[PDB]
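As structure tokens, the structure follows; a few thoughts come after it.
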Amino acid sequence: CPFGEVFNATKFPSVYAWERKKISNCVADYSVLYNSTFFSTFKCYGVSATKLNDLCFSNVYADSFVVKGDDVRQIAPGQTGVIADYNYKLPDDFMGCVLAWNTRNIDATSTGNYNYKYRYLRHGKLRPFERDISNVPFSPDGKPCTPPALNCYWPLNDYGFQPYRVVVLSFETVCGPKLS
Amino acid sequence: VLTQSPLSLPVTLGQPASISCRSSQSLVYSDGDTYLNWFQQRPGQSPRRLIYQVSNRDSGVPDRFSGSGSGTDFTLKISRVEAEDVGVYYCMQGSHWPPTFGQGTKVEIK
Amino acid sequence: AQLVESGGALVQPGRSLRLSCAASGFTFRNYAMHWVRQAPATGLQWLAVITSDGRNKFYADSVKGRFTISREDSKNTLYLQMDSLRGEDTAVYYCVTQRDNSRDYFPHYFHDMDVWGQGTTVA
Ligand SMILES: *[C@@H]1O[C@H](CO)[C@@H](O[C@@H]2O[C@H](CO)[C@@H](O[C@@H]3O[C@H](CO)[C@@H](O)[C@H](O)[C@@H]3O)[C@H](O)[C@H]2NC(C)=O)[C@H](O)[C@H]1NC(C)=O
Ligand SMILES: *[C@@H]1O[C@H](CO)[C@@H](O)[C@H](O)[C@H]1NC(C)=O
């Protein structure tokens, strides 16, 4: 399976614009990931990381994005917050693994890397694995509005990038390796 | 827009009372919750919250205060009204911006 | 969480008045701040909110463009600048915030409004 292609990718999207890579019809080697020091966080929900090699799935979805370290914790079931509610939500259910690493020497810059954005205003929260990449000036009561007039605010903001690259493996023809 | 009833509640000391609040629109928010709170303003004092999220009470609030409701129709209930309960009971909705208050119900002790 | 209003006065229609509100018992910087006014005409009327970072300012249509909400975190003080005052603006102005900032983002800072000051009269 094309795991390295996702984790060691040279470019990641914003959280609000998280990208979904589908893994299927392949052998999922989780040993490289499991005991590597690449990741600062290796969190699985109801799934034993050690046993990932022994689990078969219809498919695996690797959701890729860059989020400030502080908000990495929002990428989990049962969470609230600007990211959990407006940028990228995980369902209240079992989950595969949320894998993340520090990217201060990759994505962060001395003046702040503001190429990455996030949502903070929206007419309601996001559903689990919903992607909202629209950019229409926010209006608190559904009215038409034009910025920078009063009550007219852009729903998106910029990240003051320390950033972490996060890849979420959501589990639904893919299995781990066999040993000869 | 919130409308309360009665405008004024004549309750004998030691007897129960209830204050109604009716919204022009459902106060259920996008996350499924309902942000309908109740406040009491005692003469000479500012408003204080008693009940929140329709039926929950704040710490320090007497157990005699409770409530219920859904959609547009909400009620604040007082199991027994004491002399110290004199004041104007307001309902407030935060579900739809701008947040609004009712006109308030003046509860007095007879 | 205590809020203390000041700056109330009698001001002729067309003129301006600036209110202030000192905060104590909590960290001012960590909460959004609101102004609410009281009058027989309106009961309790929400006017404006300024977010914790002082960036987003939302106003009720009834004051939108006439009132400006601002804050000085360094002084733990909330302000309200009211220009072109009318007779209809006569009210007791309350400084309002929240104790619970678990969800410190729009619109969740309108959900509790559980912290009120003593209020100051503006006429
Ligand atoms: C992203 O790419 C880096 C390398 O560019 C991967 O880190 C490297 O992964 C290998 C495999 O586990 C680590 O072990 C190496 O194995 C070869 C096998 O012959 C051996 O010759 C090497 O001396 C070494 O033992 C290697 O130490 C490791 N390097 C570092 C700096 O960690 C990384 O795992 C990739 N990330 C993902 C998520 O795949
Ligand atoms: C990490 O996985 C590799 C797979 O070849 C294994 O050989 C290695 O011993 C593992 N490391 C530990 C400490 O289990």
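Residue numbering in chain A adheres to Swiss-Prot, whereby the residues present occupy positions 323-483, 492-502, 509-516 in order.
Cβ coordinates come from backbone N, Cα and C, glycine included.
Among the mutagenesis entries in Swiss-Prot is A:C323 to A, noted as: No effect on human ACE2 binding in vitro. DSSP assigns A:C323 (mutagenesis position) to coil in the three-state reduction, outside any helix or strand. For A:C323 (mutagenesis position), applying a Cβ distance below 8 Å and a minimum sequence separation of six or more within one chain yields A:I345, A:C348, A:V349, A:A350, A:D351, A:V382, A:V510.
According to DSSP, A:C348 (mutagenesis position) sits within a strand segment. Under mutagenesis, Swiss-Prot gives A:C348 to A with this note: Complete loss of human ACE2 binding in vitro.
A:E452 (mutagenesis position): 11 other CB atoms within 10 A of its CB, across all protein chains. Experimental mutagenesis at this site is recorded by Swiss-Prot as A:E452 to A, annotated: 90% loss of human ACE2 binding in vitro.
Experimental mutagenesis is annotated in Swiss-Prot for A:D454 to A, with the remark: Complete loss of human ACE2 binding in vitro. For A:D454 (mutagenesis position), the same-chain residues 6+ apart in sequence whose C-beta sits under 8 angstroms from its C-beta are A:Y338, A:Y408, A:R441, A:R444, A:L448.
The mutagenesis experiment A:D463 to A is recorded by Swiss-Prot, whose note states: Partial loss of human ACE2 binding in vitro. Around the Cβ of A:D463 (mutagenesis position), the same chain contributes no residue under 8 angstroms that is 6 or more positions distant in sequence. When secondary structure is read from DSSP and collapsed to three states, A:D463 (mutagenesis position) falls in the coil class.
There are 16 other CB atoms within 10 A of the CB of A:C467 (mutagenesis position), with all protein chains counted. Quoted from Swiss-Prot, the note on the mutagenesis of A:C467 to A is: Complete loss of human ACE2 binding in vitro.
Under the DSSP three-state reduction, A:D480 (mutagenesis position) is assigned to strand. In the shown protein chains, 13 other C-beta atoms lie within 10 A of the C-beta of A:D480 (mutagenesis position). For the mutagenesis of A:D480 to A, Swiss-Prot gives this note: No effect on human ACE2 binding in vitro. The structure shown keeps the original residue.
Within 10 Å of the C-beta of A:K344 (variant position) there are 12 other C-beta atoms, taking all protein chains into account. Swiss-Prot documents A:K344 to R as a naturally occurring variant and attaches the note In strain: Isolate GD01, Isolate GD03 and Isolate SZ3; no effect on affinity with either human or palm civet ACE2.
For the recorded site, A:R426 (variant position), the DSSP three-state label reads coil. Spatially close to A:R426 (variant position) yet at least six residues away along the chain are A:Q492, A:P493, judged by Cβ distances under 8 angstroms. Swiss-Prot lists A:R426 to G among its natural variants, and the accompanying note reads: In strain: Isolate Shanghai LY.
One natural variant named in Swiss-Prot is A:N437 to D, and its note says In strain: Isolate Shanghai LY. Long-range Cβ contacts of A:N437 (variant position) within its own chain (separation 6+, distance under 8 Å) are none.
Quoted from Swiss-Prot for the published natural variant A:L472 to P: In strain: Isolate GD03. Remark: A:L472 (variant position) has no non-local neighbours by Cβ distance under 8 Å and separation of at least 6 in sequence.
Swiss-Prot documents A:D480 to G as a naturally occurring variant and attaches the note In strain: Isolate GD03.
As a natural variant entry, A:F501 to Y appears in Swiss-Prot alongside the note: In strain: Isolate GD01. Under the DSSP three-state reduction, A:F501 (variant position) is assigned to strand.
A:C467 (mutagenesis position) sits 25 Å from A:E452 (mutagenesis position), taking the C-alpha atoms as the reference points. Of the listed recorded positions A:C348, A:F501, the Cβ environment within 10 Å is emptiest of other Cβ atoms at A:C348. Considering only the recorded positions A:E452, A:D480, A:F501, the residue whose Cα is spatially closest to the Cα of A:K344 (variant position) is A:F501.
Chain C has no C-beta under 8 angstroms from the C-beta of any of the recorded positions A:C323, A:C348, A:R426, A:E452, A:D480, A:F501. Residues from the set of variant positions A:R426, A:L472, A:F501 situated with their C-beta under 8 Å of a chain B C-beta: none. Secondary structure at A:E452 (mutagenesis position), as computed by DSSP, is coil.
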